[PDB]
Amino acid sequence: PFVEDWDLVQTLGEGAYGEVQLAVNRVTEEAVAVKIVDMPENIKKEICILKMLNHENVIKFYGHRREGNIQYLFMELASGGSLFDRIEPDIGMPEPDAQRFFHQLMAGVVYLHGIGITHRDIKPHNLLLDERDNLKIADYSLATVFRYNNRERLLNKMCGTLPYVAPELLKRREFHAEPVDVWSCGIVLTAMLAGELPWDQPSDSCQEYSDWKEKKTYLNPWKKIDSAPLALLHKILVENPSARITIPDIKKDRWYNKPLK
Ligand SMILES: CC(C)(O)Cn1ncc(Nc2ncc3cc(Cl)c(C4CCN(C5COC5)CC4)cc3n2)c1Cl
């Protein structure tokens, strides 16, 4: 397949809406990524969000091309693949690599929150790496505006991936966008350190979640995590979104600031 001067050489994944392909410009040899979307209101929103994005830990938007009922979303290519592929099942990854990616994830989330944007699907599959292993937050199809004209809007729609969602998202009619993103960053952190997800959803029915609230840290995935990153997770994975730690205080955490090998 092809679009204009770009050849679509290889699939890079597929979401709820479309497929992402590796686009090699036949002339310049430049390699980008193209989200191919079939058929209207959400894509106009997504482009609007993407156009604003200007940060080193956020996937750069290049432009869009419409070819009838098909939309092509040209984005920055992260040659290093995803963070998912760097996590070893049941092991995770080395602590210094986990801390580095967590720092870059915080920088990107701080950025998005700064411009009133919530990602709503922070998980390893949406965290891509460049050639120098710099983390990039990708896929903005679930992203939305939580702040406009310095007025905050509570979210009501239930969006995301169940093992990453904050518990208020399942139990509340309305909730603040930012503690939802902080929570998923905490699950990403857990995955990086234990190569395991803590539960299937943060609901009282799920025993693994109830075990966490009871402080049963002698259980997986918690027993694989060192006491210092575990202290941070104790503050991130808090049920009440008002009691939950914010990025300014995450930036003050001992493990966050711990010099690592
Ligand atoms: C195979 C390999 C060796 O790892 C090479 N490899 N993999 C991916 C890429 N580069 C890359 N760059 C930019 C992209 C932009 C975007 Cl927006 C995406 C989306 C794909 C669909 N996922 C959803 C499915 O579950 C979540 C969300 C992200 C993929 C990209 N992939 C390279 Cl190079």
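We number chain A the way Swiss-Prot does; in order, the residues shown are 4-42, 49-270.
Placement of Cβ uses the backbone N, Cα and C atoms for every residue, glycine included.
Counting every protein chain shown, 23 other Cβ atoms lie within 10 Å of the Cβ of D130 (mutagenesis position). Swiss-Prot lists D130 with the feature active site, proton acceptor.
The Cβ neighbour count for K38 (mutagenesis position), using a 10 Å radius over every protein chain in view, is 26. If you look up Swiss-Prot, you'll see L15, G16, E17, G18, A19, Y20, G21, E22, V23, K38 marked as ATP binding site.
Under DSSP, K38 (mutagenesis position) is assigned to a strand (E or B) in the three-state scheme. Among the mutagenesis entries in Swiss-Prot is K38 to R, noted as: Abolishes kinase activity.
For the mutagenesis result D130 to A, the note given in Swiss-Prot is Abolishes kinase activity.
DSSP assigns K132 (mutagenesis position) to coil in the three-state reduction, placing it in neither a helix nor a strand. Under mutagenesis, Swiss-Prot gives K132 to R with this note: Strong reduction of chromatin-associated CHK1 ubiquitination.
Cβ neighbour density within 10 Å is lowest for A19 among the binding-site residues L15, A19, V23. Listed in chain order, the extra residues whose Cβ falls within 8 Å of the Cβ center of the ATP site residues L15, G16, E17, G18, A19, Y20, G21, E22, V23, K38 are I39, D148. For the mutagenesis positions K38, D130, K132, a Cα-Cα cutoff of 10 angstroms around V23 (ATP binding site) retains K38. The model of this deposited entry stops at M42 and resumes at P49, leaving 6 residues out; those two Cα positions are 6 Å apart.
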